[PDB]
Amino acid sequence: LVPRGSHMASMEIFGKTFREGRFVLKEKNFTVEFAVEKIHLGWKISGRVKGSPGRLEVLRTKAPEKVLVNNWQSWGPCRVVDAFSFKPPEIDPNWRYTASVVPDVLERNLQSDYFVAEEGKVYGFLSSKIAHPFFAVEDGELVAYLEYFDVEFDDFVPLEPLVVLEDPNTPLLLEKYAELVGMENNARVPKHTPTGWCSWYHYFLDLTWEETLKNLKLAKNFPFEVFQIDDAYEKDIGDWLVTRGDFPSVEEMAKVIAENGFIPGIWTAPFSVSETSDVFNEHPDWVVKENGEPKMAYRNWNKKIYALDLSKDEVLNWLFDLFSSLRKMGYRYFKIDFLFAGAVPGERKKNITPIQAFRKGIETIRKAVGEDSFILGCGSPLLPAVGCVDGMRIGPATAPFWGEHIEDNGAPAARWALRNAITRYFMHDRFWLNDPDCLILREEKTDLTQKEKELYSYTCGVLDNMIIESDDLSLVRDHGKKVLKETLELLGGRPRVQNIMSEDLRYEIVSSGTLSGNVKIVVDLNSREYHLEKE
Ligand SMILES: O=[N+]([O-])c1ccc(O[C@H]2C=C(CO)[C@H](O)[C@H](O)[C@H]2F)c([N+](=O)[O-])c1
Ligand SMILES: [Mg+2]
């Protein structure tokens, strides 16, 4: 049944003592109508709100000491922290909005987006369609909020539902939470998971068409379905159909890839336009603003990057035409990246939330590419994308190195990429297909050891995650090939991370019903060791 106790009586829901029922809260500026209803292993708080709810407090309870917190987007940590020893992070002004969509919170208080967990307990919002749902630890209390970013609603709109789940099996609760999210959002969980190649983690921005063609030819000896060109081909951020260097046209690239027998894939950052791009210089009015001027969304590639205003029909028509063109060229796999830009707070043509704008953008992309195109989100708000993407990057960038000296701050490192694949495992086959980022299996031009390559690869396999390789294929020999083969034999199961609240970077992961039967891998991300059991 449902959690009952002294701790449940101590909570407040919209400022009211917690109990089951149906309630109305009329304030100066807003009205909320909500129900507190029993569900399996928990309570669901749902309802509707009108007026100017602003930063709306939904739930308040005493903070646990140890909490699993979650960043709103792909690259940000999902990790256990000590809620009482928390000190605000230094916020990088070039990357504010990767850290938080409400950075005023993160500068003062511990923040968790969408959900937070403790041993035996999960608090989780089922959707982010209009509001941004988050938790803050405020002077020793856990507070759940729905952020409406100053938008007013003349008529009722639905609250994002909040569940409070209790059971000693914390992994089970996170899986249940994720099943509910999936149902709430009509999640896409493809029956088939693509394999493939990605340029980025060998060539980076220095990819050439000449190196691409060499890899296209070698890829015929590898079990790759998709062949994906990453960042490098494009003249500027926003100018997706203008190529640079020795690259032919985007259309020509797709024709060569498909002639060679692969599904063509391509990277874009579709909600981003650089200060130097044609599209921005032609259409300065297409971006999110602040005090009526272009608002920097982030800085990357040594340029100010602006966010497209996805409330504008002109912008949506441009995006539709871009992605429709890509589809007509033969691209059927789309890595759409830096998606957080589309949800930055600021001034938009329409008075809608940044989450409402974001969802209009990704829905447009989905309509343009069609149902038989695979969409892989990256650098993306997680909950708002459920129902639209097929796959989602759920960790920071991996790297051809373990990252001994790299802090847990979203900078590239195999070690922190893999941690997130583990701690967000429960989203897989519920929200979408989890992308744990690319396997790096080459045995030159890398500092990864054989054991580190095995650890990363076999973990991803056990988790049933997407398996994409990113290497100069000339440099992948017997070991690399064997690791890929054995990885693919570990797919197909239902994984569980048995000790999700671990604080020592050691994880016990089982998966039932894989192509190799019931398997278990125990990993130590500090010593870089694993123990794998099969059958
Ligand atoms: O230093 N950074 O905060 C940062 C952030 C993101 C990032 O990777 C993204 C960019 C790109 C290309 O620009 C790749 O597609 C990655 O797979 C994607 F995860 C990288 N990166 O792998 O260079 C670096
Ligand atoms: Mg599966």
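Every residue number used here counts from 1 along the chain in the order it is shown.
Per the header of the entry, the method used was X-ray crystallography, 1.7 Å.
The backbone N, Cα and C atoms fix where each Cβ goes, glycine too.
Here Swiss-Prot flags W75, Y201, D230, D231, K335, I336, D337, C378, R393 as substrate binding site, drawing on experimental evidence. Under the three-state DSSP scheme, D337 (mutagenesis position) falls in the coil class.
Under the heading of mutagenesis, Swiss-Prot lists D230 to A (Swiss-Prot position 220) and annotates it as follows: Less than 1% of the wild-type enzyme activity with p-nitrophenyl-alpha-D-galactopyranoside as substrate at 80 degrees Celsius. DSSP classifies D230 (mutagenesis position) as coil under the three-state reduction.
According to Swiss-Prot, the experimentally introduced change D230 to G (Swiss-Prot position 220) is described as follows: Reduced activity compared to the wild-type enzyme. Close to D230 (mutagenesis position) in the fold, though at least 6 residues off in sequence, lie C198, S199, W200, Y203, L207, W267, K335, each with a CB less than 8 Å from its CB.
For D337 to A (Swiss-Prot position 327), Swiss-Prot lists a mutagenesis experiment annotated as follows: Less than 1% of the wild-type enzyme activity with p-nitrophenyl-alpha-D-galactopyranoside as substrate at 80 degrees Celsius.
Annotation of the mutagenesis experiment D337 to G (Swiss-Prot position 327) in Swiss-Prot: Between 200 and 800-fold lower catalytic rate and between 300 and 1700-fold lower catalytic efficiency than the wild-type enzyme with aryl-alpha-galactosides as substrates.
Taken from Swiss-Prot, the feature active site, nucleophile covers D337, and the record attributes it to experimental evidence. If you take the C-beta of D337 (mutagenesis position) and look for same-chain residues 6 or more apart in sequence within under 8 angstroms, you find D231, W267, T268, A269, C378, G379, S380.
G395 to L (Swiss-Prot position 385) appears in Swiss-Prot as a published mutagenesis result, with the remark: Increased transglycosylating activity at high concentrations of p-nitrophenyl-alpha-D-galactopyranoside substrate, which could be useful in industry and medicine for the synthesis of different p-nitrophenyl-digalactosides. Under the DSSP three-state reduction, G395 (mutagenesis position) is assigned to coil, being neither helix nor strand. In sequence order, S74, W75, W416, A417, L418, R419, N420, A421, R424, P436, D437 constitute the residues six or more apart from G395 (mutagenesis position) in its chain with CB-CB distances below 8 Å.
According to Swiss-Prot, the experimentally introduced change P412 to D (Swiss-Prot position 402) is described as follows: Increased transglycosylating activity at high concentrations of p-nitrophenyl-alpha-D-galactopyranoside substrate, which could be useful in industry and medicine for the synthesis of different p-nitrophenyl-digalactosides. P412 (mutagenesis position) falls outside any helix or strand according to DSSP and counts as coil. Counting every protein chain shown, the number of other Cβ atoms lying within 10 Å of the Cβ of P412 (mutagenesis position) is 17.
For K335 (substrate binding site), the count of additional Cβ atoms within 10 Å of its Cβ stands at 25 [all protein chains shown]. Residue pairs drawn from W75, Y201, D230, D231, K335, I336, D337, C378, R393, the listed substrate binders, are separated by up to 17 Å at the Cα level. Annotation for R393 (substrate binding site): same-chain Cβ neighbours under 8 Å, separated by at least 6 residues, are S74, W75, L376, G377, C378, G379, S380, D435, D437.
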